[PDB]
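Down below is the structure, laid out as structure tokens.
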Amino acid sequence: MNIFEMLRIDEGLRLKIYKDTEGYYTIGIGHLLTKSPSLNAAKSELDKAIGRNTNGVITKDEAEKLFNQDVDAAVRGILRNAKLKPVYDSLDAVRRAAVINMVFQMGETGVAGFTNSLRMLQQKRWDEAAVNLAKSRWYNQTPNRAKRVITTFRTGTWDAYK
Ligand SMILES: [Cl-]
Ligand SMILES: [Cl-]
């Protein structure tokens with residue numbers, strides 16, 4: 001298992017514009033298009049992202065290309081973030097995948113807002129961090145995915161995904 005296969009399991013793959021759990025226009029592998037309610041604003045962003053007139057539909061390859069960009073940007077954002085970098089540096093390879101997963105879903109700002117949990121992760125207090133991570137809107141809104149991520153932080157294995 002690796003970051004790509006983990007996120008592919010959490011986000012799925014859809015070749016036609018769809019709405020995410022929050023009601024936002026998305027496509028491919030969890031690629032947010034816009035928070036705007038306009039499907040046209042969404043089609044426009046889509047075409048801008050792909051470099052072609054898509055009419056709201058893309059191919060597998062195109063979906064995978066967006067996915068590669070997004071994971072790269074996620075990693076780079078973490079390493080550029082003063083709050084995230086130290087946590088990330090301190091972790092093992094599996095747990096690093098967990099931070100990347102959160103960043104991809106909720107953005108660097110969002111994750112950086114998990115002050116207390118981050119401090120617990122850095123101190124390697126696994127059980128305590130898992131309990132604190134669960135007291136969040138995140139966990140309440142997408143409980144099955146959050147439990148998976150949380151288990152990864154708690155155990156340091158890919159069990160939740162197997
Ligand atoms: Cl883009
Ligand atoms: Cl869920």
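Looking at the header, which is where the method is noted, we find X-ray crystallography, 1.8 Å.
Every residue gets a Cβ built from N, Cα and C, even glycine.
In Swiss-Prot this protein carries:
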ACT_SITE  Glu11  active site, proton donor/acceptor
ACT_SITE  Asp20  active site, proton donor/acceptor
BINDING   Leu32, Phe104, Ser117, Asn132  substrate binding site
MUTAGEN   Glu11 to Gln  Complete loss of activity
MUTAGEN   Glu11 to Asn  Loss of 84% of enzymatic activity
MUTAGEN   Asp20 to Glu or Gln  Loss of 99% of enzymatic activity
MUTAGEN   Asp20 to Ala, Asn, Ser or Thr  Complete loss of enzymatic activity
MUTAGEN   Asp20 to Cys  Nearly no effet on specific enzymatic activity
MUTAGEN   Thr26 to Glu  Complete loss of activity at neutral pH; covalently bound substrate
MUTAGEN   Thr26 to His  Facilitates transglycosylation more effectively than hydrolysis; covalently bound substrate
MUTAGEN   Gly30 to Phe  Almost complete loss of enzymatic activity. The enzyme is destabilized by 1.5 kcal/mol
MUTAGEN   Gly30 to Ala  Almost complete loss of enzymatic activity
MUTAGEN   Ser117 to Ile  500-fold decrease in enzymatic activity
MUTAGEN   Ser117 to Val  50-fold decrease in enzymatic activity
MUTAGEN   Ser117 to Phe  10-fold decrease in enzymatic activity
MUTAGEN   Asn132 to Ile  5-fold decrease in enzymatic activity
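Recorded features from Swiss-Prot, shown on the structure.
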{"residue": "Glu11", "record": "mutagenesis position", "Cβ neighbours (10 Å)": "20"}
{"residue": "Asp20", "record": "mutagenesis position", "Cβ neighbours (10 Å)": "17"}
{"residue": "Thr26", "record": "mutagenesis position", "Cβ neighbours (10 Å)": "20"}
{"residue": "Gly30", "record": "mutagenesis position", "Cβ neighbours (10 Å)": "19"}
{"residue": "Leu32", "record": "substrate binding site", "Cβ neighbours (10 Å)": "17"}
{"residue": "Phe104", "record": "substrate binding site", "Cβ neighbours (10 Å)": "26"}
{"residue": "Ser117", "record": "mutagenesis position", "Cβ neighbours (10 Å)": "23"}
{"residue": "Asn132", "record": "mutagenesis position", "Cβ neighbours (10 Å)": "19"}
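Across the structure, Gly30 (mutagenesis position) and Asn132 (mutagenesis position) are spaced 26 Å apart at their Cα atoms. Here the CA atom of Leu32 (substrate binding site) lies 26 Å from the CA atom of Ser117 (mutagenesis position). Taking the C-alpha atom of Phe104 (substrate binding site) as reference, the shortest distance to any of the mutagenesis positions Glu11, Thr26, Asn132 belongs to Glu11.
For the pair formed by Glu11 (mutagenesis position) and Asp20 (mutagenesis position), distance between Cα atoms is given as 9 Å, rounded to the nearest Å. When the Cα atoms are compared, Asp20 (mutagenesis position) and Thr26 (mutagenesis position) turn out to be 6 Å apart.
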